[PDB]
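To keep things clear, I will list the structure first and then write my remarks on it.
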Amino acid sequence: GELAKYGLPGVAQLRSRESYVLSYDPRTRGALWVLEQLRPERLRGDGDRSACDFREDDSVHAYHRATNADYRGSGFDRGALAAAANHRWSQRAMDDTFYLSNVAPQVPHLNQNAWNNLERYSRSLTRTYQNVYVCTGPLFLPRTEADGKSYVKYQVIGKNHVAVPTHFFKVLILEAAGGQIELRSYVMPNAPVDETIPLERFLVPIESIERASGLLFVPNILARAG
Amino acid sequence: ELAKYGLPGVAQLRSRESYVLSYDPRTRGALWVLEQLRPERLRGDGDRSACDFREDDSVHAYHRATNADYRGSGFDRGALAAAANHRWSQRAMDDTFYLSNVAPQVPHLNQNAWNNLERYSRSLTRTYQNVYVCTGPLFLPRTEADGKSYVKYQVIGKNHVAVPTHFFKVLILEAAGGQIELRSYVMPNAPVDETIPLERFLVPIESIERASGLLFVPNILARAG
Ligand SMILES: [Cl-]
Ligand SMILES: [Cl-]
Ligand SMILES: [Cl-]
Ligand SMILES: [Cl-]
Ligand SMILES: [Cl-]
Ligand SMILES: [Cl-]
Ligand SMILES: [Cl-]
Ligand SMILES: [Cl-]
Ligand SMILES: [Cl-]
Ligand SMILES: [Cl-]
Ligand SMILES: [Cl-]
Ligand SMILES: [Mg+2]
Ligand SMILES: [Mg+2]
C-alpha cells in the first residue's frame, strides 16, 4: 500500500568495482564482505600504486563515509580486504582496491605479516586451480567477561567512528580443473599474529563464520552445484 | 563470472501485515521497522497475550533470535512496531510478535517511558492525517579512560542476540496542507524516569542518521518535489 510513501530508510548497498564487488555497512563505515575472482590469466600485470594512496568513497554518503582523517593518528593501517596485488592486471582494477570502502582498521603487524602471507597464499592457489574466489570481511566477535555475561566490544576511530574489527575472515572457493570445487575458510584476530604459525591453523568450519558474520555461503554453493 | 556462487549477504527486507522491516543477521535484530499509523487502524478487536512471542522462521536458524535467547536474560522482548498499533486486524497484531520485530529491552523502559512514547505517537493520529513511525536500535560509542572510543553491548543467549544501547523512533507527521513535520526521539536502553517529558528526548534527525547508518531527510526531500 502507501507504507513506503517516504521511501525506506536503508537498503543493501552493493558496489561493483573493476576488481571486486562489495556490500557496504554504513553503521560500521566498512564493508560487510568483499568478493573477488582470481585466476592466473587475469592476475599479473603492470599496475602499481603507492602503498598509502587510499581515497575515501564519494559514492558513500558523507555521514557514513570513512576518511583518511579517521585513520590518521589511530595506530591502525588502512587494511585492504580485496588486495591491491590481486589486481595488477589493470591500473583501474588496482586503483579500486584503494577506496576506503574496501579497507578496515587493521593492526599494522597483521596487515604486514600474517594477513599478507594469507593473501599471498590465496594468490598462489591460482597456479593450481582454474579459479580462486575470495570473500573477505570483518568479524565482531563476542567475548565472555568476569560477570558471566557476553559482550561485543570494539574500538571506533576518527570523527566518523569507523569500527575496528575484532577479527577478519577469508573464504576461498577453489575451482579445480573441471567441476570439483573446494571450500577453505580462515579467521585471524585483529592482532599481531605470529607469522611462523602455519596458515592451516587458522582454518575454521565455514558454519562458524556464517553464524558469527550473519552471512551465508554454503546454501549458495549447494544451489550452484545444481 | 564473479557472482557464479551467488552473493553471501544482501538486504533482508520483510513485509508483514502491520509493518515493513529490514533485518540485520549479525546482531539478530531489525535495523529498522516502518509503520503507517492511521486513526481507523488503532481501533479493533485484535488482542494477544503479552508474552506470546514467536521466532521468525523466515530467518535462517543461524541468525534467528529465539525465545530461549531471552529467557533468564533479564530483558523483555521489546517490540519495535507496537502490538497496540495494530488491533485493526488480528493478523496485523500477530505479526508484531515475531522476534525479528523485537530487541532485548530493559523491562522498566519497555513498560514505562518507551510505552509512553508509543502511546504518545499513537495519539498524534487524532491531529495528523498520517503518522509514519520508524523504530530501531542504536549501538552508540562511549569514551573510556584512554580517551579512545568503543562500542560495547551485551549479547544474550546461545544465538548472541545483540542488546541495543539506545532506541530511536522517527515520526513523520503528515497534515493535510502544510504537510510534513519530522520528529525524532532517542532513549537509552535503561530504566528511564517516566516523569521526564517526552520532548526532552527529541534529537536532531542528523544525529540518528549518523549513528544508525540510515537516511531519512533525502527521501523526505525527494517526495516533497
Ligand atoms: Cl581521499
Ligand atoms: Cl595505512
Ligand atoms: Cl597488496
Ligand atoms: Cl570493558
Ligand atoms: Cl576493536
Ligand atoms: Cl564479472
Ligand atoms: Cl517460537
Ligand atoms: Cl520452539
Ligand atoms: Cl517479554
Ligand atoms: Cl502494545
Ligand atoms: Cl543520538
Ligand atoms: Mg593489507
Ligand atoms: Mg513494548
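Note that chain A is numbered according to Swiss-Prot, with residues 59-284 shown in order.
So this one's X-ray crystallography, 2.1 Å, going by the header.
Just so you know, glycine gets a Cβ as well, placed from its N, Cα and C.
For the mutagenesis experiment A:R107 to Q, the note given by Swiss-Prot reads: Loss of deoxyribonuclease activity. Cβ neighbour count for A:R107 (mutagenesis position) (all protein chains, 10 Å cutoff from its Cβ): 14.
The Mg(2+) binding site feature in Swiss-Prot is assigned to A:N169; the stated evidence is experimental evidence. All chains included, 20 other C-beta atoms sit within 10 angstroms of the C-beta of A:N169 (Mg(2+) binding site).
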Rounded to the nearest Å, what's the C-alpha distance separating A:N169 (Mg(2+) binding site) and A:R107 (mutagenesis position)? Just drop the number here, would you?
17
